[PDB]
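Novice: Here's a structure for you.
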Number of protein chains: 2
Amino acid sequence: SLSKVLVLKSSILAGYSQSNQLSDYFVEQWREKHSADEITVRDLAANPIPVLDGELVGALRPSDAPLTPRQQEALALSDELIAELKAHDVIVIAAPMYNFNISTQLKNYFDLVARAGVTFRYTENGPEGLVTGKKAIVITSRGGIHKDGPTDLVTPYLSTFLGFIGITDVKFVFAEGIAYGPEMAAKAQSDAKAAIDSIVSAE
Amino acid sequence: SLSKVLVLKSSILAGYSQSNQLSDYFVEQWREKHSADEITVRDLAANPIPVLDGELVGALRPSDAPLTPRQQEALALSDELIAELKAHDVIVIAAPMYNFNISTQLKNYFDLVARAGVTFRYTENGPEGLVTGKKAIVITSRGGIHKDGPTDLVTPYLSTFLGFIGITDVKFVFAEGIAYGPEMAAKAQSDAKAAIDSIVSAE
């Protein structure tokens with residue numbers, strides 16, 4: 001029952017990142033319960049994905065016409081990212097909330113992963129995700145408290161995007177109130193870790 | 001009763017942009033009803049705002065320590081953007097939806113505009129927006145149909161962010177179903193223009 005785990009980091013705070021610390025904790029725990037499982041880590045901040053502009057979007061378009069140097073690189077990077085995703089069973093996504101949105105580092109990743117005929121396709125029954133049979137875990141950190149409130153659009157958003165490409169089995173792990181100080185940050189760390197333990201012990 | 005109008009473009013489709021076409025229509029109409037009003041246009045795609053990373057975020061932090069060359073530029077750009085925003089009465093925001101989110105070109109803009117002590121401040125009564133007395137209009141284009149549905153997080157998101165910095169008076173103009181073909185795109189153009197007319201004729 002061994003499997004492959006993919007971990008995506010999108011925080012811009014590096015070593016001070018609350019979500020990266022929780023991600024490391026996740027890896028450590030999974031490694032302990034499953035010493036045979038393969039674990040791949042991609043830090044979207046340390047290894048930044050380019051912004052999707054008017055030129056790169058052309059690489060995502062299935063065409064016959066020649067591609068510019070940037071488009072060729074964007075296409076190669078896109079294929080690499082998608083192949084990586086499809087090659088893993090458990091997808092861990094560290095998604096901090098910045099200005100009520102996900103980090104741009106993660107957004108750039110999504111913009112290169114979503115492409116017709118590869119991660120989703122059109123059918124007479126509507127869109128259909130091609131990245132299937134996956135189990136995702138989102139570790140979303142916030143400075144304030146938004147959980148189950150109208151100011152939390154990151155959660156429903158992540159759920160909508162992941163579902164669109166096929167990833168419908170998504171578990172959320174929250175770490176809020178970080179901005180209130182080290183006391184609250186520690187509490188959030190603890191609560192989030194317990195949530196990770198139950199997930200790691202459940203499978 | 002003359003005023004200044006700011007128009008922000010964030011589409012990556014350039015001349016093929018549905019939202020930029022509606023924005024131009026808006027400008028043309030406002031110019032007709034108010035020939036004395038000043039109109040400023042900033043294309044966030046043609047003149048791209050940098051991504052907020054671990055280094056630039058330091059420029060948004062009110063500190064005494066020396067700033068790196070990038071931080072100094074980011075800070076100068078941030079001040080310019082904020083001063084521009086505060087200098088106008090009517091803010092028109094072209095916000096296309098890409099992969100269920102706003103365009104990264106617009107996101108980068110927001111990440112440099114939101115900063116404590118400038119566009120918002122902390123008080124014993126909670127956060128408070130500093131960009132006040134403004135009237136905003138959002139022209140959001142979509143390939144599919146999400147209006148009033150659970151797949152539209154861009155609207156509540158834009159409303160949350162703009163409100164956070166003080167802009168609470170926001171009117172929305174939708175243009176959906178673009179992806180269904182030129183027939184629907186034209187219908188959306190027409191419907192959105194009527195909505196713009198009522199706004200321009202109302203004030």
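Numbers here mean position along the shown chain, with the first residue as 1.
Method of determination (from the header): X-ray crystallography, 2.3 Å.
Any Cβ shown, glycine's included, is placed from N, Cα and C.
Summarising the annotation, Swiss-Prot assigns FMN binding site to B:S11, B:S17, B:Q18, B:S19, B:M97, B:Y98, B:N99, B:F100, B:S141, B:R142, B:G143, B:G144, B:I145, B:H146. One entry in Swiss-Prot concerns the mutagenesis experiment B:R61 to A (Swiss-Prot position 60). Its note says: 27-fold increase in the Vmax value for p-methyl red reduction. Swiss-Prot documents B:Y122 to A (Swiss-Prot position 121) as a published mutagenesis change and attaches the note 10-fold increase in Km for NADH. Does not significantly affect Km for methyl red and p-methyl red. For the published mutagenesis B:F164 to A (Swiss-Prot position 163), Swiss-Prot gives the following note: 10-fold increase in Km for NADH. Does not significantly affect Km for methyl red and p-methyl red.
For each listed feature, how buried is it and what is near it?
Specialist: Annotation note: B:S11 (FMN binding site) sits in a coil segment as assigned by DSSP.
B:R61 (mutagenesis position): 12 other CB atoms within 10 A of its CB, across all protein chains. According to its DSSP assignment, B:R61 (mutagenesis position) is coil.
A sphere of 10 angstroms centred on the C-beta of B:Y122 (mutagenesis position) encloses 11 other C-beta atoms.
Sequence-distant neighbours of B:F164 (mutagenesis position) (same chain, 6+ apart, CB under 8 A from its CB) are B:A114, B:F120, B:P127, B:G129.
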Novice: Of all the binding-site residues given, B:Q18, B:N99, B:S141, which has the fewest Cβ neighbours within 10 Å once its own Cβ is left out?
Specialist: B:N99
Novice: Using DSSP and collapsing to three states, where does B:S141 (FMN binding site) fall: helix, strand or coil?
Specialist: strand
Novice: Report, as a single number, how many Cβ atoms besides its own are within 10 Å of the Cβ of B:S11 (FMN binding site).
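Specialist: For B:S11 (FMN binding site), the 10 Å Cβ neighbour count is 26.
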Novice: Let me know the most crowded of the binding-site residues, choosing from B:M97, B:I145 and counting other Cβ atoms within 10 Å.
Specialist: B:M97
Novice: Chain A sits near which of the recorded positions B:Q18, B:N99, B:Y122, B:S141, B:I145, B:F164, counting only a Cβ gap under 8 Å?
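Specialist: From B:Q18, B:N99, B:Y122, B:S141, B:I145, B:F164, the ones near chain A are B:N99, B:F164.
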Novice: List the residues of the same chain that sit at least 6 positions away from B:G143 (FMN binding site) in sequence and have their Cβ under 8 Å from its Cβ, in sequence order, or write 'none'.
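Specialist: Non-local contacts for B:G143 (FMN binding site): B:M97, B:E176, B:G177, B:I178, B:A179.
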Novice: Could you state the whole-number distance in Å separating the C-alpha atoms of B:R61 (mutagenesis position) and B:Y122 (mutagenesis position)?
Specialist: 14
